[PDB]
Structures are given as structure tokens and as C-alpha cells.
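K.L.:
Mind having a look at this structure? Questions to follow.
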Amino acid sequence: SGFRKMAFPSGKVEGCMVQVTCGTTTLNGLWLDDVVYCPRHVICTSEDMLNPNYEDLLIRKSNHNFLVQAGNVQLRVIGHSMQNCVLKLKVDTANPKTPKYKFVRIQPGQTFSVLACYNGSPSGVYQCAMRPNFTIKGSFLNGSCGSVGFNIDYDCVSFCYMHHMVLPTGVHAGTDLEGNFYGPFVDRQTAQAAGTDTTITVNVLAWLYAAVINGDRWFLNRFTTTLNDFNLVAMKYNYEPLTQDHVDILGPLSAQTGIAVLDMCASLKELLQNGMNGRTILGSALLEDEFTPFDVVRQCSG
Amino acid sequence: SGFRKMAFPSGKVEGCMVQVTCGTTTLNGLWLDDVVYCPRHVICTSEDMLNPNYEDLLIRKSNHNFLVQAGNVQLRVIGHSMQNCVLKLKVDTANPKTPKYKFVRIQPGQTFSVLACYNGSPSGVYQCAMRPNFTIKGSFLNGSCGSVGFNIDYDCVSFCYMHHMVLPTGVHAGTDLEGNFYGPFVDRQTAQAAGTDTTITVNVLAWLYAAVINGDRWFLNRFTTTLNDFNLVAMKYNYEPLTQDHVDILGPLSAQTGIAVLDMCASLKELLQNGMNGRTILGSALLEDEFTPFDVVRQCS
Ligand SMILES: Cn1cnc(Cn2c(=O)nc(Nc3cc4cn(C)nc4cc3Cl)n(Cc3cc(F)c(F)cc3F)c2=O)n1
Ligand SMILES: Cn1cnc(Cn2c(=O)nc(Nc3cc4cn(C)nc4cc3Cl)n(Cc3cc(F)c(F)cc3F)c2=O)n1
């Protein structure tokens, strides 16, 4: 009963957050075993941030230039290296709270939980989606650099995102935990635009199924459509194309509600062409695209 | 809008969640120090759930009838008592993960984080608001009974909600941690309708202040009002009247923006009487009512 943007419980990740400082530059790091992972931007002074040559900057650093604080306890740095845009500080102490974990690179349209942190201290948790243009529409303030995104399966934390920067439009850009940006961005303090964003079609369909499961059918209709004719209209409205794989992934929701995927597509086509006429769906005046089919299944199965 | 529902980090509460079972009836409990708190509904068999006699059901129970588990580890029950609709099970082990904590009873409009739990295992976290009709629009499945809602202020967890039941409209009802229901609900498996809901005026005002902070201020008018005049008008539009405490919690936002609370009330009154005429506020044609003044200060600062 009900449907809400829901994040994973953050406790396994809270025990991994630390603060990293180089000179006066400071941000958040992630302490797993005897390594702290953080954005390499921490090595920049305010002057360096505008145009950093990171290999040149890092070679001039010593271990003692890195102050790592876990709560109030300082962790001694005994080695350091850089993997793409992630700095890896080897410390002399293993984190006793290290969960089972994996580093993964997520696909556009997939969701994850973000633990927003400031000065190494967790502040809030929420769910986000990787946009098709590889930005995220997060909620982050100054000092959030190094906050991480993750999913939890059983007791295994799959880390997928490390926050780096806010773009001029107010959307956010970051890397995987191997230090590779999602999207065409670079870790430099210069104005950066993203590519044109598009709407995650398979997610909108999942959310319409969530609405039906929760008792609202006002937007359904008796029209049906082929996959190709739906995709023609979707693309006209800057929606991502729907693949047969997406149709299959929606199968369980179609089975549960008795609404064929292509019948839901005909509903979405009418919503795009007619608008919502001031009505709402699951309390929203806009078509929501940040719930995956699995997000819906886990909250509405039964 | 840039604003979104953000939950508190849940780790401090995850370490307190346990499972409580009586026979086959099972739900979640909250382990603080050497006491486990859970809905007393756990003492009902399937046939007792419709019309339970809790005093009779409890006198027939002994300590050894309660199965309390942290994961698969059993915590021995050494005492039991009932406080309103909450059972308190004294256990032989003090929880080493107990945070600094308080039990509080919140007002409608206040928000809190829910840690949804199943079989004593935390599953997800989300923010909710207490509606004026004393329900929450949560997301809960079977097995969620006993999940808790909370706020965290400076290492201290203030527990404010314990989930009991789903109502016919799919909204949710529960108690404070002293076992007193929010609203006119009782802990029995009967259909209980929620009353008509209203819009949380203090939170809409907070949302308008958030818009002003972000430079979206077209709706500010040249008028002011009295609190009494505004309250009488607001109720005609299914909005809650403001209390003196509401005026005071808007203090910081009023000082930050330089917009007097009563001036903002007059601006809101014009939106109610005239609509928004095709414009938006924070990119939305809907006035959001589930962000408190504290939530706005938290996401903006
Ligand atoms: C509003 N907002 C939303 N997300 C963010 C993230 N973010 C950040 O927290 N900090 C950044 N610059 C820093 C300044 C510092 C000043 N001191 C004393 N220490 C500092 C540390 C940092 Cl990281 N930035 C900007 C930014 C960060 C990068 F990692 C990058 F590659 C380019 C950038 F322009 C930032 O966006 N703020
Ligand atoms: C869909 N949904 C949304 N919220 C809820 C919460 N909820 C719940 O999890 N369980 C309930 N009844 C139980 C049945 C059991 C079967 N076994 C084997 N064990 C059980 C334990 C419980 Cl608690 N209920 C119903 C309910 C629970 C109460 F505490 C109450 F006072 C009245 C009620 F009608 C329930 O709503 N489900």
C-alpha cells in the first residue's frame, strides 16, 4: 500500500564515511578495508581547481599532506595512488565496519541511493536515477563532494556513484568508484553543459503500473499501439525508445495488473499528446521517470 | 524544484530493529537498552485480530511466550507489560547499539523518516508527514507493523511513530512510542475510515519562503492580513488554521527573506482565491505541503 521514493537503509555506508583534507581543501571519502577513496579534486588549491594538471599536482604530494579523519580519530596515510578521478589513500588501519561490497558502473535509467555527507558526516539519504545524459538530479550542498551512491542486495553494498560537482543548471555529475565520469564531464572548476536530456520511458511505464496497483486508472484507455508506433511518438516528445527488453522487464507488472504493456503504451501516448488536464498521478502533476520496474515491483508486489 | 524528500541516515535506528513473534503472529520491535517496544497486536491470533480483548490476551501470556530475535539471535524476555497500544518486553541484554534517544509525540504537519522493516530486517527509508487527519501517506507492505518513524537532531534520535495498520484508502495509522494512537483509531482489524484531510498551511508557507529564497517571488503581493482573518479564509479552502507555534516556527524563514509571516499569509490567500493563472512556483503548479520550515532550512542551508 502506497508508493514513495524509497532509499536503501544507509547504515552500512554511514560507517564508511570519513573526511579528507589537503591543505585547506576538504571533502568526503569512503573507507573500505585499509583504503580511503575520494575525489582527486581534494589535491587542488583554489587556484589549481580552475585548471588542474592532476599528475603534476599529485607527484608533488607526500603522504603527510593528507589528513584523514574518521569521526575525530585521525587515520595515518601510508601510501597514495590515483585511479582516473579517484584518489586512493592507503591507511594504516582497516575499517572494522567495512561491509561486503562491490564497485559497479550503472546504466542510464537505473536508480540508486545517495548518502549526502558533509565534512565526513552523513546528513541525508534519498533515491536518484542516472539520467540518459549521465547527470543526476540530486540534492547536494557545498561540501558534499565525495558523497556516494549505492544499492544493497542481501548484505552486499554495490557502490556505483561518487559525487564530484554541480553543473550550472543545478544537476550533478560524478564518477564510478573506478574514477571514470558518467558523461562527458571533467573534474575542473569550469562551466560544463550536459547533452540534451531525455525521459526514461520504461520507468514512466513502471510508475503508471504503480499508479494502477495503488488504485488509480483514470489515464487508461481502450486504444492500443504497436511498439514502433509508440516509439515514433515517444521520440517526438524526447522520450527514450522502448525496447523489447524493456517490454519483457515490465512483464511482471503487466501480469499483476492485467494491462498489456502495449496498452499502457497507448495510455502514455495519450498523456503525451493531451497532457494531464490538471489531474495528478500518484500525487504528481508530471510524468515521473525515476522509478525502475524493479523499484515498483519491490514496493507493489502483492 | 530542486527540493525533494530527504530522509535522515537510518543507521542509528537499523541497529535497534528486532523481530517479535507470539505463536505465528510476527512483527517488528524496537530494542532500546534492555527493553523491546512493539505493537501489542502481536499477542493476537488470527481469530483475535478482529475483536481483541487485550487484557485477557495478556494475562494468558508469560515471558516465555514471546520470541524476540535480533537476526536469528534470540533475546530472552524477562518481563512484559502493556502501555496503551504498545507492549514493552524487558530483555536480558542491553542493546550495545542504543543511540541517545527520546520519545516524542508530533503534531500534524511535522515530517519524519520511516525505516520500513520486515521480519526485523530494515528494508527502506523515506520521509513522510503526519497529515491533519492523523494518517501518513507511507509505503508499507504486509509485515511492516512495528516499523518506526523518527527524526535525528545532534546524535539524538527522537522516535515519533510506530506503524500499526493500513486503512481502507491505503493510508497508514500508528501510535507514538507510548502506544497512543495518532487520530481516532484503535488496534483491531476493523475497517476504520480516515476523516477528510486538509492542506498543511504552515508547510505551504515554508514552501513559499523556499521559493523566495531561490528568487521565485512573483506571488508576493502588496497586502497584509491578520492571523485571525487569514485563518477564517484558509478554512474555506480546506487549509488548516495556523497556530501561534506555526507563526514562530516560520520566524527564521521570515527573517532570512525579510518577508513578514502575515505578508506571506496574504500572498497565500491571493493564490487560494485567484489561483496561479497558469504560472508555477519552484517549477510546480501544485503547492507542496509536506516540507516543514525545518526541512526548507535543511535543504537550502
Ligand atoms: C552546491 N554543490 C552541489 N554539489 C556540490 C559539490 N561540490 C563541492 O562539494 N565542492 C566543490 N569544490 C570544492 C570547494 C572547496 C573549498 N574547500 C575549502 N574545500 C573544497 C572542496 C571542494 Cl571539492 N565543488 C566544485 C567542484 C568539485 C569537483 F570535484 C570538481 F572536479 C570541480 C568542481 F568545480 C562541488 O561541486 N556543491
Ligand atoms: C499492507 N500493509 C500496510 N501496512 C501494513 C501493516 N500491517 C501489518 O504488517 N500486519 C497486520 N496484521 C498482521 C498480520 C499477521 C500475520 N502474521 C503471521 N503475523 C501478523 C502480524 C500482523 Cl500485525 N496489519 C493489520 C493490523 C495491524 C494492527 F497492528 C492492527 F492493530 C490492526 C490491523 F488490522 C497491518 O496493518 N500492512
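Following Swiss-Prot, chain B shows residues 3264-3564, kept in their order.
Method on record in the header is X-ray crystallography, 1.5 Å.
Any Cβ shown, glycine's included, is placed from N, Cα and C.
Take a look at what Swiss-Prot says about it:
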- B:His3304: active site, for 3CL-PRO activity (ACT_SITE)
- B:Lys3353 to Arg: In strain: Beta/B.1.351 (VARIANT)
- B:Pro3395 to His: In strain: Omicron/BA.1, Omicron/BA.2, Omicron/BA.2.12.1, Omicron/BA.2.75, Omicron/BA.4, Omicron/BA.5, Omicron/BQ.1.1, Omicron/XBB.1.5, Omicron/EG.5.1 (VARIANT)
- B:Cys3408: active site, for 3CL-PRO activity (ACT_SITE)
- B:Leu3468 to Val: In strain: Zeta/P.2 (VARIANT)
K.L.:
Nearest to B:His3304 (active site, for 3CL-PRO activity) by Cα, among B:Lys3353, B:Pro3395, B:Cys3408, B:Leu3468 (recorded positions)?
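P.N.:
Looking at Cα distances from B:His3304 (active site, for 3CL-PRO activity), the smallest one goes to B:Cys3408.
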K.L.:
What residues, ordered by sequence, lie under 8 A Cβ-to-Cβ from B:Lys3353 (variant position) and sit at least six positions away in the same chain?
P.N.:
B:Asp3297, B:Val3298, B:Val3340, B:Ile3341, B:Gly3342, B:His3343
K.L.:
Between B:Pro3395 (variant position) and B:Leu3468 (variant position), how far is it from one CA atom to the other, in Å?
P.N.:
16
K.L.:
Quick one: which of the recorded positions (B:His3304, B:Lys3353, B:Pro3395, B:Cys3408, B:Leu3468) have their CB closer than 6 Å to ligand 2?
P.N.:
B:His3304, B:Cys3408
K.L.:
Can you check which residues sit near B:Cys3408 (active site, for 3CL-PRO activity), meaning Cβ under 8 Å from its Cβ, same chain, 6 or more apart in sequence, and list them in order?
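P.N.:
The list for B:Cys3408 (active site, for 3CL-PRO activity) reads B:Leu3290, B:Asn3291, B:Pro3302, B:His3304, B:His3426, B:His3427, B:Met3428, given in order along the sequence.
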K.L.:
Mind checking which of B:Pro3395, B:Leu3468 has the fewest other CB atoms within 10 A of its CB? They're the variant positions.
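P.N.:
Counting other Cβ atoms within 10 Å of each of the variant positions B:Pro3395, B:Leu3468, the minimum falls on B:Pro3395.
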